[PDB]
Structure formats: C-alpha cells, structure tokens
Amino acid sequence: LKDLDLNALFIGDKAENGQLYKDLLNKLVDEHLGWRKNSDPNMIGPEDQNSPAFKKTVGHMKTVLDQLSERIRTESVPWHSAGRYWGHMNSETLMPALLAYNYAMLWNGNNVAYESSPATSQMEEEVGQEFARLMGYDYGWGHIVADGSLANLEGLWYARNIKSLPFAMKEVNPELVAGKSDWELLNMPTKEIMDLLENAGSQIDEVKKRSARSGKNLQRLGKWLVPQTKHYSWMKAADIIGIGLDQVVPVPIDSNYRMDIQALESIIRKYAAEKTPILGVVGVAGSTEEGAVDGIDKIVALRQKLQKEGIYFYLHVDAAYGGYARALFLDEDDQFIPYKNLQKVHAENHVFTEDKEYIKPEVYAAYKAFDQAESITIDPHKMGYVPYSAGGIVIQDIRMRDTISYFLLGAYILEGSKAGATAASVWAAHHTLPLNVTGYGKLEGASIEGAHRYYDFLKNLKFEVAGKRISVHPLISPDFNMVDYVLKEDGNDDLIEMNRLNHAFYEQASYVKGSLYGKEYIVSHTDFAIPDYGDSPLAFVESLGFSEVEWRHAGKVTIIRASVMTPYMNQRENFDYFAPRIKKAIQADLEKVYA
Amino acid sequence: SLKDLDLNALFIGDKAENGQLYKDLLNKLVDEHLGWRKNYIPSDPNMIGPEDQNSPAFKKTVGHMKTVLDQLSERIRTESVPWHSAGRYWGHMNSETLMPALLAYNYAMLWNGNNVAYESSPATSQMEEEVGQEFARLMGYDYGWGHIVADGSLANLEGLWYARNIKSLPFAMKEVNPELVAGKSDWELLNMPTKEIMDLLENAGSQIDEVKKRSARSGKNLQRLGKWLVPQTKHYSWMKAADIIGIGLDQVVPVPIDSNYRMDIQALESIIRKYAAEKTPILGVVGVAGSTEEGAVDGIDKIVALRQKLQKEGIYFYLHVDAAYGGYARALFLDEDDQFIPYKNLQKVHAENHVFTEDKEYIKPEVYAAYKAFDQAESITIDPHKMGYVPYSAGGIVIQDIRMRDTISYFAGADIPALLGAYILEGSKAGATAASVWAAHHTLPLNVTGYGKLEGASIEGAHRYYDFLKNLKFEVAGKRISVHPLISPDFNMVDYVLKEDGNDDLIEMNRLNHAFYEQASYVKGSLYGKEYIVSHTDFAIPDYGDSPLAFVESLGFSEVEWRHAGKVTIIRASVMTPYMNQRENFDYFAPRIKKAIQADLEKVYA
Ligand SMILES: *Cc1c(COP(=O)(O)O)cnc(C)c1O
Ligand SMILES: *Cc1c(COP(=O)(O)O)cnc(C)c1O
C-alpha cells in the first residue's frame, strides 16, 4: 500500500468525493435489497402502495424528515474547514467505515448473540484480534465497547475482580495459595493469578463467587492511582464499580503535563509501608487537553523495581485518544520498528512528507511499553476515524475474560446488546487501513505533521495592536497532535489580564449557534486550574514573568487549544497557503478585542 | 389525528416492497448533506481536486476500498440468517426497523455529532432532550426526564446506580449535617421515600456537593443499603448489574413467580417482611413489564399498593420497572393528548383510532392496571431497539423526578445539560442515535395515534396465532399429537408444547419439542425457504421453580415426573411483525403452517 492516497478515503470538507460515496452507497443498498428479495407472496403489493392512505403516510414521513433536516442543517456547527479550523473537535470519518455501517445496519444484527448476526460477530472477533496485535499482546484479546468511558469502567472491573482472586482462591481451596501471607496475596502479579486460576480448574466457578463479584472486601483491594488531570470517566468508574471516590488517588503531573513518576513512586511506597495495596495505576497516552503521553515505560520499570520488594500493581493504559498512534511504530508485518530505523521506514511508507525527527524518543519508549499493561482503552471514534459510537478495550491475556464472564461475545463484556453494524464499520476501517505504517501510520502521521507545522508557525508570532505588542507563547512541543498556546501583552505581568485577553480572543475566533459568516481562524479554549493541575503550569507561567504569588491569586491560566485531526495540513504547500491568512485573522481578532 | 396512518408505508418490507422509496429518500438526504458541506459556508479553495481524483494512486486506493467493501458485502450476505417473512417466521427475533428511523440515522451519521457535550452537536443534543421528555410523557411522569442509553442492560445498571446512591443519601446527610435529619433513627433514614430524600437534598442547598461526596459515591456503606429483589426469571443484566455496581451478587434476592410467570406478590411481601423484621433494608424491587421468554407483565399496581401498605409500618423500597420489552406498549393507553384512557373506554378509543382490526377485548384488566401504575416507579428501562423498532443500538431510561439526576451527576432549574455526559452512566454517544429515535417518535407519536397502532398490530397478530394453536391436532405415524399453548399472552409472545396424547413421559415430550425445533429452524447457509420457523427454550427448575407445575400437571404429568425431568421444553414466538394483524393475511398462512407442522412431525418420527 505504499501509494495509498488518504484523499480518496474521506467525503471531504467540501464533499469533493460526495459522488463516490453516493455511488458506493447505492451499490451496497442495492445488494441488500436484492438479498431480501432473492419466495412468495408479497405482504405489501401495488394495491397497498397506490392507496390514498399509503401516499399520505409517505407524505407524513417526508414531513418529519424535512423537519429533522432543518434542525440539523441550521443548528449544527459549521463543518470543519482545514487550514481555518484549529479547535479541539473533528467530525470527519473514514468513508469505508460510514458505508459499512450504512450497509450492515440494514440487517440490524445484534452482536451479543452470534445467531442474530454471524458475519458481524466474526468481524468483531477479528477486530479484537487486530487490537491485540496493535498493542503487541501475543496472547491477548479485545472487543468493541459503546465508548471509551465504558472501556475505562470495564478496565477497572477487571482490575477489581483480579485483585480479589487470590483471597477468593484461599477461601475456596487454601492449598492453591499455601504459605502466602495476606500482603502476598494482595501483591500477586496478574500472570501468576491467571496461572493459579487455570490450575484451580473446575473450582473456577466457586472461586468467582468469592471474588469481588460477591460485593465483599472492596475497600481491602486498595488504591486506584490516576494522573491529577485524569478524564472524569475515571472518577465515575471508581464510583460505579464500588471501590469509591475515596479510593482514587491523584498523582501530580510534571511540566510536560505527564504523570510525575518520582511522585508516583513516593505515593506507592508510602501506601505500601502502611500495608495498603495498590489496586492499579492508570497511565494516559494522549491527555485530553495537552495530548501528553505518560512514560508508560518508566511505570513498567518502576513496577519491576517494586516487585523485588513485594509490591505489585495492575497497569491500565488510557489510550482513548492516543491508541491508534501505536500504528506509527509497527512495520508491514506488524512488528515494532527499532527507533534508529524509524525515520527510514516512515520515509519509505510516506508517513511524513519530510525526512526529519518527528517522534520524541520518550514518546517512542512509552508506546513500546504498551504490551506490558494488563489492559488498554482505545477509541475507534476518536483517532480511528470511525463514526460514533465505537470505543474499545484490549486485554493482555485472553484468560482474564474468565474473571468477569457470565454464562459467546455477550458472556465476556460489560455491556448487553450492541449493533453488529458497529463491528462492520470498525472492521472496514481496519481492513482499508491496516494498523501499521502502511495504513493508519499514514493517517496518524499526517495529523502529527500538521500539528508540527502549526506549532512551528505559532512560536514566532508577534502583533502590534492599538499601541500594544502581543506575542504568542506555545505551551510545550506537542507529544502527539495537540498544540496549545497563550497570547500575552509584552511586559505585562498581570495574569488575570492575560486570562481575560485569551478568553476575549477565543470569543472572536469561535462560532455561535446560527453563524453563517465563515471565519478565517477558529480556535478552542480551556482553563488549566490549580484544583486539576496543581503546580504543573507554574514553570510555564513563571517563564512568562508571572510570579508564584500571581499564580495563586488568579488560580488558573486560560489556554488556546487545538487538536489537529485533519490530514490535509501535513503538506508544506497546503499549510503555507493558510499561514499568512491565519496571521491576518489573529491580527484582526486582536484589533476587535482591544476596540 | 393520524387516523388513516398506513403502517405498510413505514417499513422497507420483508420482500423490499418499499426498497425504491427507501433508496429515493436516502439519496435525497445524502444530497442535502453533501450540498450543506459544500455551500452552507462558502469557501476556497478545495483541499481535494480533479488532479488528485484522476491520479493512479487515488484510483488504485478507490479500487482497494471497493475490494474491502465487496468482501464485507459477501460475508454478510452469505452468513446471514434468511430474512424473516411474516406468516412463515414464528420465532423470537425481529430485525425489521422503521424506515424513518433508518433514514434519520443514515443522514445524521454524516455529521457524526457526539451527544456527550451540547456545544458539539446542538441539533442532535436538542433531539435527545426531546426524546427524554417523550419517554417521561409516555410513562406518565409529570416532572420526570430520560435519555437514550447504549442498551437496556446498561439502562438497568443505571437504574441500580440511582437506587444505590439515593438509598445512601440520608446517611450522607447525617454525616455532613445531622440537623437535616435530626430525630430519625437509622432504620428510618433507610426507609425514607425517594421524594422526601430529594426534598431534603434540595434543602441541603449549598452542602449538596459534600453530601454527594459522603454518599455511596465514596464507596462507604454499600453493604448497609439492603437487598435487591428481582423475579426469579430476571434478565441476567441484573445479577451482572449488582456485581458491577458494588453491592454484589450476594445482595440479589430472587422472588418466586406464579403460574402466569409474573412475580408472586404474596411471596414478595413475605420476603420483604422477613428482611424488615431483622432490620435489613430493601434497596429496591424490580417489576418486569414483558418478560424475556413469556412476555408476562408483573402486577406493578399490586407492587405499588404493597409499598403503600408497608409504608404505614415504616418500610419503603425503590421501584424500578424493567420495560425493555414492554415499554412502548404503554402507548396503547394514551389518547391523542397523551392522557391515560379509562379501561372501559379502551375498546371504543381503539376502534376509533384503528388500533385493532376487530372490536374485541385484547388487553387483560390486570395488564391495564399494571401499565397504569408505571408513573409510581422511580425509574423505568425502555429499549427503542426492541419494541420501538429503532435500529440497534438504542436503550432508554426514564426517571420519575428530574431532580434525581443530581444524585449521580459529575461536573467536568431543569434545562438541558451542557454536558449530558455529566448526567449519565456512559460517555460519548452518537447524535445519530438521538436523530433516529426522534424521527421514529415524530413519525409515530407515543399514543394511540402512532405507536398504539404498531404495538396493537403486533398484539392482534399474537392473538390470532394463539387462537390458531389452541385447537390444533395432528395424526403422525399412528400417533395422536396435540398443541398446548402455555397461557393466553399478556403481550405479544406466544408459547406452546407439542404432546403425544396419553403419553406421560415428560422426558419424551421434551425430546419431541426439541426435535421439532430442529426441523422448524434454519442452519447457517440455509437456502431452502421454510414454510415454518420457530424458536425454543427450556423452563428449568433452577430459574423457574414450580411456576410451570400447574401447567405440566394440567397436561397429565405428575409432580414426580416434573422433578425427574427438572424442565419443560417450550416452543417460542415473539410476534413483532405488524402484518399478521389482518384476518386476510393470517388466514392465508394458517393452513400452510398446519401443513408444515404435519410434515415436520413426520420427519421427526421417521
Ligand atoms: C475522550 C476520552 C475518554 C472517554 O472516551 P469517550 O469515548 O468519549 O467515552 C477517556 N479518556 C481520555 C483520555 C479521553 O480523551
Ligand atoms: C433484552 C432485555 C434486557 C437487556 O436489554 P439489551 O438492550 O438487550 O441490553 C433487559 N431486560 C429485559 C426484560 C429484556 O428483555
């Protein structure tokens, strides 16, 4: 697939490939309709179709769809326009994923029961194998979940039930764990748990009855450690799963907005000295507001270190946003690419348009260590470009599914009924674009390169407006494809005024419901506030000349946010066209803020 | 209002009779979306041009995409179960969905909005809010709310998350501010009616956040919250729900069902009293409206009356109605202004709105009484993708009082949430799913003018099937074989057994019905159309207790036989098609079904 052309796989910002989409859709719908036809005799005949009541019912249906159409066309946000839109959301999806959904949903199969939908059931089995291969799990498994928040919950459900198994085994058959103290039982590695459970053989059902599934001993299972900026799905997941919000422990992040691994170790050692177990740790690959990648490799090394002293924790990687990026690192046979060969393999497969370093070494090392996590959340509906709703969960060892199972897919998942059409959509996206450099690598690469062009363009911007001098100050070089920055009046050390400036700028560079005048530059915004960030933004705000005192008084810094998900800005010629226009739009927006 | 609505026009059709209408409307919708991307906000220039489209690499990539779609297309067509044809298919699944629901999904998916945050997709967010208001009005809630859930198992989990959190709130208030609940013993605090808990919480005012912090959200006090009582045949989503939500499997208590396969309310009361006498609370009770294998409708009215009785003795329990299957059937009892129809006006209103083609009694009085009492439940599960005829995947949950949502909410008057995602159990959710349900509900209002007709047509078809089965006799290989319907249907599921006359071996009757099922079913790769297709299931003692004893005894089996076999195999039908309500249509298939049953029995015995 060396010459795979991404331009052919999307409808396009201006529906440039609309006719292709229509042609393929009509062909697939014809195939379904032919299939229903190809017996007797017609429940609905030409006598029915011609009646006055039938035609009036058709008219009624058409009126409701016209009302639907009106609302969606006039209340939706203007469609994203590459080169102008530098905000946090993307709605564009892979055309083969849209088509496959459109076709499959005509069968209306339900993937909880193989019977109702054998082909999409098999497609979900294949997608789960494809996730496991992406993450480097030789004996793993995965499935499609309604969304990544529920995948996170499923992750905690595994961790919770797994932690509780050693004691459950002791209750059912003390010889399975003979000689182990309670602190050893609370610090058994997950592989050793699954090997014991396998040895328990026929007693697995009784063992499961005495596990956390029984509701007993939940608080004993210990602390769930997350970065302080965790997505709120994690707080909900601890609430829902019964360990509770009291057991969630925030771990400080560093100046790169990554979980501070020295602080992680200090927290873990302090709980372990009290004999409080660590239920698990969440590492994030692709944070929600900075696209930061945590040092998953540093967490795995820390765990190996602590295992020597009798301490173990479950590791879950929340890669809801960053999951598909592991495709950058896998060759056409799905093998992990050595770091020194990376630029060469990328150049050969046209992942990046220029041959330079694009991936930070510590980002590479973090992604390399995924295969050591017990479980991973990944969302086709984010950076997989599959339409909502489609989340995903990957587990390291397929035997883990027996810890949550009920008495095939339906027996092994948190949720109930699910659309076979969803599996068709994800399956079609994966087979059009393999999960390595030949497929998704190119798509994730185009996004990263457009984020780098944008980042490079923003670091040298100054504006003269209403007698004042304003500079752009990028937050950090992006780990992935999110780029953040602040505007600031030169020499002005009032953080509250800087906050007000970025907020007002955002209001000038954003649409409102009903907007029809196109804007040349659209951004997003968010606040980094002390309650979720602590002092992680302090070095940045001090670098700008604000004092620590000023930080505590304002209590937050307002940040202009961009998640670069369009593939079109990777090309120098495309980006260069918009760069001078963006600069003119920022200048006019500042004129309006100060007027 | 909509008196002449013709249901035939709202489906693609078993033989794709309306396939061209579907394709025409789909193509109009797609052109409207494509014209919107191009022109709603005119811009220059195009990122993809004719010089890109005509390059060899582009054409080759199109070729590769067509190959993948051709592969998908083949696998689904060659592996799928043959499409179900009304009059031939009498089994437990339906795949036919409303055409406006399908078209609306197809169209809205092109924008790909996410309904977790309003700002992201305001039109579909507004549609989901209106759908929630529609669910509330359907269930008779004066100030309730609802929303679409990924599926009905997760809606039941959400139900339990509400009951768990609400139960824990009076203790959390005690812990944060003892004056709020001064003078109430612990047993009182664990038996406060939900509305009284919500009023106290509103009074907590500025301390609400601290109180939620100390509630079951914290992970503290879960085991003090009490038992979750469900009918013995519960959908497994409940055992699973208890495990997930942290109260544990050990807190689920099965309540015996009666000979109608409804929860036995005398046994419910006895269990509750038992627990109360030892000061164990009841976390809540699940009433099923439309059981999975019999379509039975539990006496929700009798549960409500019991709870009013027990409240005089200081006992309260949360009530959740699982109407995953039977939720939309409430539209049978609502007039065009959405008011509940009195029972004695029901046949008249149904005749005026053409809900049933013959003027007879279809709705049992105890079924009417049960649906009327839905508005007294704290929460209700309802699945648009079952009897709503909306495509998978779309579940629903309705809550009796909008204020309840503040007990489970997060922030990261009762107007539309800015982050729906903060009032719900799940996370990201397709705006296309809200569009699809919205379009269904506006094409077919949730009352006699709309869904009443569709739920009615299903019910009337189930009754025709029931009446046909009731006196069916066959002569095969010298033996005399009768059909024995389980019970007259509460809703639209119809169950029966075949039995050799005079033979008392329940094991043999079981083996007859299994073999019959194997003859009247498809296998993967079936191309010969069958005249008759059925489903089957076992009523086994672990799940059913002695509920089927009266029935098997009415056939001539002994209690001892029952215990030896430990189960009775049942032939099952969920009559979901709308086409069998008409006499004409059904009468055409009746002799053909009878012929097919005779031929199937001949093969069984050969
Ligand atoms: C968006 C997101 C989630 C939740 O995923 P949904 O699919 O939106 O439910 C979890 N974690 C992170 C890091 C995310 O960005
Ligand atoms: C099917 C069903 C459920 C589960 O709903 P799904 O949408 O299939 O997850 C719950 N309760 C009852 C009574 C059911 O029939």
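So for chain B, numbering is Swiss-Prot's, and the shown residues are 7-418, 425-618, in order.
Each Cβ is built from the backbone N, Cα and C atoms, and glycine gets one as well.
Taken from Swiss-Prot, the feature pyridoxal 5'-phosphate binding site applies to B:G158, B:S159, B:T298, B:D389, B:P390, B:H391, B:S440, supported by experimental evidence. In this structure, B:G158 (pyridoxal 5'-phosphate binding site) is part of a helix by DSSP.
Record note (Swiss-Prot) on the mutagenesis of B:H241 to A: Complete loss of catalytic activity. Secondary structure at B:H241 (mutagenesis position), as computed by DSSP, is coil.
Swiss-Prot gives this note for the published mutagenesis B:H241 to N or Q: Almost complete loss of catalytic activity.
In the three-state DSSP assignment, the secondary structure recorded for B:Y398 (mutagenesis position) is coil. Listed in sequence order, B:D157, B:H391 are the same-chain residues at least 6 apart in sequence whose CB falls under 8 Å from the CB of B:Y398 (mutagenesis position). Among the sequence features in Swiss-Prot, the mutagenesis site B:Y398 to A is noted as follows: High decrease in catalytic efficiency.
Among the mutagenesis results in Swiss-Prot, B:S586 to A has the note: Increase in catalytic efficiency and substrate affinity. The residue drawn here is the original one. In the three-state DSSP assignment, the secondary structure recorded for B:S586 (mutagenesis position) is strand.
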Distance check against B:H241 (mutagenesis position) for the binding-site residues B:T298, B:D389, B:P390, B:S440, keeping those with Cα within 10 Å: B:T298
Recorded positions whose CB lies under 6 angstroms from ligand 1, from B:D389, B:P390, B:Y398, B:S440: B:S440
Recorded positions near ligand 2 among B:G158, B:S159, B:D389, B:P390, B:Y398 (Cβ under 6 Å): B:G158, B:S159, B:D389
Residues from the recorded positions B:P390, B:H391, B:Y398, B:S440 that lie close to chain A, Cβ under 8 Å, in sequence order: B:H391, B:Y398, B:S440
Sequence-distant neighbours of B:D389 (pyridoxal 5'-phosphate binding site) in its chain (C-beta under 8 A, six or more apart): B:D157, B:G158, B:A161, B:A330, B:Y331, B:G333, B:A400, B:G401, B:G402
Deposited-model gap closure distance - 6 residues unmodelled, Cα of B:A418 to Cα of B:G425, Å: 19
Fewest Cβ neighbours within 10 Å, where candidates are the recorded positions B:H241, B:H391: B:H241
Listed recorded positions (B:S159, B:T298, B:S440, B:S586), ranked by Cβ neighbours within 10 Å, top entry: B:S159
Largest CA-to-CA spread of pyridoxal 5'-phosphate binders B:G158, B:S159, B:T298, B:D389, B:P390, B:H391, B:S440, angstrom: 29
Cα-Cα distance linking B:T298 (pyridoxal 5'-phosphate binding site) and B:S586 (mutagenesis position), given in Å to the nearest integer: 9
